[PDB]
Amino acid sequence: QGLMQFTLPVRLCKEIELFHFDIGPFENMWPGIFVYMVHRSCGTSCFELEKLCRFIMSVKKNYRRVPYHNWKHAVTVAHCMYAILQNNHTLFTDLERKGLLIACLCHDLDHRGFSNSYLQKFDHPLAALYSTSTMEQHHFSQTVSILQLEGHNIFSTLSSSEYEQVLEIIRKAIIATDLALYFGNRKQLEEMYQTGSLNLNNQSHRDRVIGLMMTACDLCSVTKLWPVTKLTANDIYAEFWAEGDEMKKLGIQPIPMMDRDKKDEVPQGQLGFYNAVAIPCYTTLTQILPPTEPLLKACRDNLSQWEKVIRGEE
Ligand SMILES: Cc1cccc(Oc2nc(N3CCN(c4ccccn4)CC3)nc3[nH]cnc23)c1
Ligand SMILES: [Mg+2]
Ligand SMILES: [Zn+2]
């Protein structure tokens, strides 16, 4: 380093600070965008440039060429977190700023384009090793593997204590991306917020709140400008419809969300998703972290775009 500040063209320098930023089609700029976010989010001192670059390039190598659960998603989810952390400067610990951008870059490592359900029904070996949150325990496992490669220990300077704390933040953060766990997490956070028992000094409460940030970042396609939201949904459904095909090959009617013959039901399905998952997610997040409100506003804008799709106004 250390006088070696990463800088982005003006349009990117400004728009990267905004929640609805799209990282663009230039794959070779994504590492630099991430380093930029680490430096501003954490410090130019938090990681050794050489180690961080080697870590990033090994993480990229271990995402697959699947339509949605790919390297672009990793960097997209890390950017939403960057926007949360930067809008909530003083709420997060030094270990948290470090751990969470990494947890986001790593959160779908070695994803195969298939749900936990599909793995369980296929009887994949990963389903025997990890009975619940199957892919998420895998993703955390790949994260540790890459951290243990020569020249890849970005945490090398931390004490044995802090190293164990940061790997434990990463683990909880990655596990929280199991959407099956989100519904209960958000219900508890809602009750806590509304009986005024929420306490960010309670580690167990911080864990929940970080879990909600992870869901929020992970679903952030719904918080983009409509053309990004719409074109991202196409990639999401390309994966789901492939899984649906694979379900049919095991002799199992897929759920409609995964059935490409039920394309007509997408718009009504998106309404349910925004109502049951997305809006409640961003609403509770905004309650706990008021500056995240642009995610909720952007989400509601996208619900309204799907309602126009239904009314044939597009
Ligand atoms: C932004 C986004 C885009 C695509 C998929 C997505 O993830 C998901 N979408 C939904 N809903 C969406 C759409 N669904 C239907 C139904 C009939 C046909 C098509 N889609 C029905 C439930 N439910 C989910 N449960 C877990 N994950 C879900 C998110
Ligand atoms: Mg995932
Ligand atoms: Zn994800």
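Numbering, chain A: per Swiss-Prot, residues 723-1036 in sequence.
According to its header, this structure was worked out by X-ray crystallography, 2.0 Å.
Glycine too: its Cβ is placed from the backbone N, Cα and C atoms.
Taken residue by residue with DSSP, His791 (active site, proton donor) is part of neither helix nor strand, so it is coil. All protein chains considered, the CB of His791 (active site, proton donor) has 23 other CB atoms within 10 Å. Annotation source Swiss-Prot lists active site, proton donor at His791, citing similarity to another entry.
The annotation 3',5'-cyclic GMP binding site is assigned in Swiss-Prot to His791, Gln992. According to DSSP, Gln992 (3',5'-cyclic GMP binding site) sits within a helical segment. Here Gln992 (3',5'-cyclic GMP binding site) comes close to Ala955, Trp1028, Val1031: these same-chain residues lie at least six apart in sequence, with C-beta atoms under 8 angstroms from its C-beta.
Sequence annotations record features per position, and here Swiss-Prot assigns divalent metal cation 1 binding site to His795, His829, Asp830, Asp940. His795 (divalent metal cation 1 binding site) counts 23 other C-beta atoms within 10 Å of its own C-beta, drawing on all protein chains shown.
What Swiss-Prot records for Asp830 is divalent metal cation 2 binding site. Within the same chain, residues at least 6 positions away in sequence whose Cβ sits under 8 Å from that of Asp830 (mutagenesis position) are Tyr785, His791, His795, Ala796, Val799, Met857, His861, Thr899.
Among the mutagenesis results in Swiss-Prot, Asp830 to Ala has the note: Loss of activity and of zinc binding. The residue drawn here is the original one.
One mutagenesis experiment catalogued in Swiss-Prot, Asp830 to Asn, is accompanied by this note: Reduces activity 1000-fold.
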Cβ neighbour count within 10 Å of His829 (divalent metal cation 1 binding site):
28
Identify which of the following recorded positions, namely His795, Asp830, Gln992, place a Cβ less than 6 Å away from any atom of ligand 2, and list them by sequence position.
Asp830
Taking the Cβ of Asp940 (divalent metal cation 1 binding site) as the reference point, list residues of the same chain whose Cβ is under 8 angstroms away and which are at least six residues distant in sequence.
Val799, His829, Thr899, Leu901
